[PDB]
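*Asks:* Take a look at the following structure, please.
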Amino acid sequence: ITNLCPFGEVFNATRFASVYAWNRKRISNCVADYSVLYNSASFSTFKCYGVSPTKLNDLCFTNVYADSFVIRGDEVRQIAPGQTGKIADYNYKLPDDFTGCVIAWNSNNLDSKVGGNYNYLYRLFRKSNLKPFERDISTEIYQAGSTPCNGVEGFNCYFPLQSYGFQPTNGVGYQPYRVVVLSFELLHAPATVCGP
Amino acid sequence: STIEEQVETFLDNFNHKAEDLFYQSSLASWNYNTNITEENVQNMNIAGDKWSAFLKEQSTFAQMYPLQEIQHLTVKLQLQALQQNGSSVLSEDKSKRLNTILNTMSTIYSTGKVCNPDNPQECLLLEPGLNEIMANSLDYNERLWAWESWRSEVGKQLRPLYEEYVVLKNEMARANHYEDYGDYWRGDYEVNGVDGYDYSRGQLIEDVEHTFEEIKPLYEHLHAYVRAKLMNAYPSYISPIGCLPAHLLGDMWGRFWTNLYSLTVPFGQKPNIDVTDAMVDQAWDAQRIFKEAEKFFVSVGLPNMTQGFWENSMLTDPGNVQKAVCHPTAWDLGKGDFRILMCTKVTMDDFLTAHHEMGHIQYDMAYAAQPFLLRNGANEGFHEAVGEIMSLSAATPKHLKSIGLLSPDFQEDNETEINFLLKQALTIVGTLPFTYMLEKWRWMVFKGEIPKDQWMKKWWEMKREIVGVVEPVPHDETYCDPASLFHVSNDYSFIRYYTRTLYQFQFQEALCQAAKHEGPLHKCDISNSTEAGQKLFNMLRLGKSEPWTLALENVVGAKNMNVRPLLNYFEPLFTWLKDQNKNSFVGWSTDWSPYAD
Ligand SMILES: *[C@@H]1O[C@H](CO)[C@@H](O[C@@H]2O[C@H](CO)[C@@H](O[C@@H]3O[C@H](CO[C@H]4O[C@H](CO)[C@@H](O)[C@H](O)[C@@H]4O)[C@@H](O)[C@H](O[C@H]4O[C@H](CO)[C@@H](O)[C@H](O)[C@@H]4O)[C@@H]3O)[C@H](O)[C@H]2NC(C)=O)[C@H](O)[C@H]1NC(C)=O
Ligand SMILES: *[C@@H]1O[C@H](CO)[C@@H](O[C@@H]2O[C@H](CO)[C@@H](O[C@@H]3O[C@H](CO[C@H]4O[C@H](CO)[C@@H](O)[C@H](O[C@H]5O[C@H](CO)[C@@H](O)[C@H](O)[C@@H]5O)[C@@H]4O)[C@@H](O)[C@H](O)[C@@H]3O)[C@H](O)[C@H]2NC(C)=O)[C@H](O)[C@H]1NC(C)=O
Ligand SMILES: *[C@@H]1O[C@H](CO)[C@@H](O[C@@H]2O[C@H](CO)[C@@H](O[C@@H]3O[C@H](CO)[C@@H](O)[C@H](O)[C@@H]3O)[C@H](O)[C@H]2NC(C)=O)[C@H](O)[C@H]1NC(C)=O
Ligand SMILES: *[C@@H]1O[C@H](CO)[C@@H](O[C@@H]2O[C@H](CO)[C@@H](O)[C@H](O)[C@H]2NC(C)=O)[C@H](O)[C@H]1NC(C)=O
Ligand SMILES: *[C@@H]1O[C@H](CO)[C@@H](O[C@@H]2O[C@H](CO)[C@@H](O)[C@H](O)[C@H]2NC(C)=O)[C@H](O)[C@H]1NC(C)=O
Ligand SMILES: *[C@@H]1O[C@H](CO)[C@@H](O)[C@H](O)[C@H]1NC(C)=O
Ligand SMILES: [Zn+2]
């Protein structure tokens, strides 16, 4: 088919999604040269699991997914199999044995404005942890007490979404990092994504 | 759904919502402190009022959880903090009024200026104008004019402010069930609910006074020895039994006798341990200074300063244009933003202070991982001590030869050790009576033992009695000479410098065992000692999660502060001063003063 993959559409996007409502795009009917991604060398974190990148290039799949979102720098450590923390519990959970790749780069110059960028949210509370690749955007008020909340914040009643604060002056750990998680799938259906 | 589980959730919700609002307050306060304009005060006022209203909101929620039901003390201590009411107790007018009072003093100190009598168009700031006079001038009248005009033209402005400041600060403290504002400040050292490690706020005074009595004999001989050399420096102006005149002490208030080294050096023929000349001769700038301090901490395994440190810190006087708080401040703004504000000059003084306030920063960085409310030193004394651990190693001649500020031929001998010990003593010993006396004056003013009527009377009584320093000019009650010092005027507890001075030798003692340096403690220079740094680090990462009595034992093996390490440091100088003073008076009479009646 010889259509180069729209990687430029996801990695170079003007805007990314908040992590609590991460965004996934299916890559179909395309030829993916995966080496050109690692050879951009812009990235701070580029780890693959359940597959070798060298071998990954000469390999076919029925479909490829790219999940994009943004979190704090020191929280990127949670985008890895079998991890615990605020993000992997209530925002984006990878399975413990995982085939795919995790890519992240510092997004300070792009997603932090003077005075603060608050459009980026993250889920802070939830009744139970997320199953892998589960996604939750409920806005119901978390109840921590025997007393009901009546749908408003209050005592032992906390709105479950919190806002990221990104200023240019923040330490590296508090700076905004952009994350892309590459899922591969193999169905009983014709492969639509290959390398050269 | 147990009470302990709800509180953990409530603290977590707090820790996440709190971080940004504090960061905003820090960020606005940075703008004012770096650049005093009326606008930046308004913006700073708004950020702090927003943060204060958040705490009052959370405090109301926090006060609904029964405190005694919390088991783990680490959690219990955070919950306890959030119930404090703080300044919310003050009525809205009284709250705004005190904020206005504090800002007015804050500005007066950093921007007040006294003009020359012969020429009224040349006016001088405290820094760098007056500090320089008090630090290098050898003329009595010049030092006298700088000393007296600052007190009379600026201190008298602070008097009616401090009067109402005491009243409101007292209102707020006594409403939080402390006996006075002095009690509130002492509560920083308080430890409760931990068998064998508790520390009562009253215990702090007992310890400070008890430790002080062992320092008196060392100080008296240092005092007697300095007065002897001074009697040659200022011929007819010094009594051989009298107190020392305050303006002859080396800086604006006589807090550090450091600049008296030039007049009081024991062996002038030996090469200079005051590297100020070498720094100037080698064309050092402030960049070089802080890089040599950064390089130091790295030598023991501590991290480089963040990129945001070198980018955002103010390390030189911004100029005539921008008006800034030139006092050395070390800033943990939260969210990983670390900064230092300091109007650096090329002096050994600033070189050592760079190591000091950078040690402050390393501590801030080490406990960054803690939950929000535990991000803080174990107590005020710990925080103000880490930097002086380094200042102790950096100042040693061995370290100075190591970095090239002493000639590579210079080798230590006994006269050299005495020279070094004497300078260290002028800085470290000299400040102890000064520091203790000041804090006692405040504690008595706050408690109410000194009436509004006799503030300056009792202040100078204690200066002659304790510090052995006399005022050159009689000051009535229109003055407020305590307020003329940065800490008094900018609302900072001062006892933190007394306890840090005892702490630093306890820590040094334990670190020179870790580097297994053999010899006298005054030649230590822990450097290239990963083993030493890691021992110090393991205590810094704790922040305030453990009681300082415990954390202090974990390093030095002592539940409480001790002066034995401090006196063991200066022991060789102690015997030396005793021999120098055999034909000189030691002590002083309170009665002689350098003026009539
Ligand atoms: C903590 O750890 C650091 C790192 O190890 C130490 O810094 C090192 O210090 C040593 C000495 O201060 C440096 O070693 C070399 O020292 C030479 C001194 O010359 C010698 O003196 C006589 C002869 O004159 C001899 O006994 C013996 O050879 C001495 O070494 C310097 O002159 C050298 O500098 C030269 O470097 C280059 C390299 O060829 C030349 O081109 C130059 O022209 C110059 O002459 C040499 O540097 C060592 O380099 C330092 N290391 C680093 C990384 O800087 C600290 O001293 C230590 N601190 C403490 C407190 O222990
Ligand atoms: C030390 O601190 C001082 C603080 O006083 C700093 O001095 C200030 O420097 C900043 C530099 O950013 C200046 O701010 C700028 O002001 C510009 C003025 O623009 C006028 O015209 C506009 C027409 O479009 C108008 O919008 C504007 O403001 C009005 O509308 C605003 C809402 O739109 C409203 O909020 C305002 O209140 C006002 O009603 C003005 O009429 C502006 O265009 C810039 O965007 C910028 O904001 C300040 O003027 C300086 N303050 C002074 C001179 O007093 C100083 O820089 C600091 N030092 C250092 C080293 O940084
Ligand atoms: C996101 O955007 C950047 C650019 O903003 C992409 O990087 C660009 O990659 C192309 C690859 O074709 C580079 O073009 C090359 O230029 C040389 C010039 O001599 C030419 O000889 C080559 O044949 C090739 O065409 C381009 O220079 C490079 N730009 C930058 C600034 O590095 C990046 O690939 C995009 N991301 C994705 C996933 O597509
Ligand atoms: C902090 O201030 C609040 C002000 O509300 C105090 O709460 C009050 O406590 C007294 C005595 O316990 C009651 O009479 C009031 O009814 C309480 N407030 C309300 C809203 O009813 C609180 O006591 C103060 N903090 C401490 C430690 O006492
Ligand atoms: C701390 O910062 C200094 C100064 O930037 C670093 O020293 C540089 O190290 C790089 C490679 O490690 C060299 O290429 C440079 O020549 C060094 N000097 C400079 C840039 O002036 C040092 O490595 C840093 N240390 C740590 C632990 O991060
Ligand atoms: C330093 O004092 C020692 C103490 O024993 C003494 O013996 C010696 O004279 C001195 N060392 C010198 C002068 O190098
Ligand atoms: Zn300090």
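Numbers in chain A come straight from Swiss-Prot, and the residues shown are 332-527, in order.
Quick check of the header: X-ray crystallography, 3.2 Å.
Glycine is treated like the rest: Cβ placed from N, Cα and C.
These came from Swiss-Prot, pasted as-is:
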type	residues	note
DOMAIN	A:334-527	domain 'BetaCoV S1-CTD'
MUTAGEN	A:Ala475 to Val	Increased resistance to neutralizing antibodies
MUTAGEN	A:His519 to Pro	Increased resistance to human covalescent sera neutralization
VARIANT	A:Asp405 to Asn	In strain: Omicron/BA.2, Omicron/BA.2.12.1, Omicron/BA.2.75, Omicron/BA.4, Omicron/BA.5, Omicron/BQ.1.1, Omicron/XBB.1.5, Omicron/EG.5.1; complete loss of interaction with host integrins
VARIANT	A:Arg408 to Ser	In strain: Omicron/BA.2, Omicron/BA.2.12.1, Omicron/BA.2.75, Omicron/BA.4, Omicron/BA.5, Omicron/BQ.1.1, Omicron/XBB.1.5, Omicron/EG.5.1
VARIANT	A:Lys444 to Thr	In strain: Omicron/BQ.1.1
VARIANT	A:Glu484 to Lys	In strain: Beta/B.1.351, Eta/B.1.525, Theta/P.3, Iota/B.1.526, B.1.1.318, Gamma/P.1, Zeta/P.2 and Mu/B.1.621; May enhance affinity to human ACE2 receptor
VARIANT	A:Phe486 to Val	In strain: Omicron/BA.4, Omicron/BA.5, Omicron/BQ.1.1
VARIANT	A:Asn501 to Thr	In strain: 19B/501T
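Give me the local environment of each listed feature.
*Replies:* The secondary structure of A:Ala475 (mutagenesis position), as reduced to three states from DSSP, is coil rather than helix or strand. Here the Cβ of A:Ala475 (mutagenesis position) has 19 other Cβ atoms within 10 Å, regardless of which shown protein chain they belong to.
In three-state terms derived from DSSP, A:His519 (mutagenesis position) belongs to neither a helical nor a strand segment and is classed as coil. The Cβ of A:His519 (mutagenesis position) lies under 8 Å from the Cβ of no residue that is in the same chain and 6 or more residues away along the sequence.
Cβ neighbour count for A:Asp405 (variant position): 17 (other Cβ atoms within 10 Å of its Cβ, all protein chains included). Annotation note: A:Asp405 (variant position) sits in a coil segment as assigned by DSSP.
When other Cβ atoms within 10 Å of the Cβ of A:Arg408 (variant position) are tallied across all protein chains shown, the result is 13.
Counting every protein chain shown, the number of other Cβ atoms lying within 10 Å of the Cβ of A:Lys444 (variant position) is 12.
Following the DSSP three-state reduction, the secondary structure of A:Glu484 (variant position) is coil. Other C-beta atoms found within 10 angstroms of the C-beta of A:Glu484 (variant position) number 11, with every protein chain shown included.
In this view, A:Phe486 (variant position) is surrounded by 15 other Cβ atoms within 10 Å of its Cβ, with every protein chain counted.
Long-range Cβ neighbours of A:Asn501 (variant position) (same chain, at least 6 residues apart, Cβ-Cβ under 8 Å): A:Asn439, A:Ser443.
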*Asks:* Take the recorded positions A:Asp405, A:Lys444, A:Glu484, A:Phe486, A:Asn501, A:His519 and keep those with a Cβ under 8 Å from any chain B Cβ; what remains?
*Replies:* A:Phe486, A:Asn501
*Asks:* For A:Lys444 (variant position), which of the recorded positions A:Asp405, A:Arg408, A:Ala475 has the nearest Cα in space?
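*Replies:* Spatially nearest to A:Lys444 (variant position) by Cα position is A:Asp405.
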*Asks:* About how far apart, in whole Å, are the alpha carbons (Cα) of A:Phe486 (variant position) and A:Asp405 (variant position)?
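*Replies:* Cα-Cα, rounded: 30 Å.
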*Asks:* Quick check for the class: what is the C-alpha distance, in angstrom and rounded, between A:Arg408 (variant position) and A:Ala475 (mutagenesis position)?
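*Replies:* Taking the Cα atoms only, A:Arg408 (variant position) lies 28 Å from A:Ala475 (mutagenesis position).
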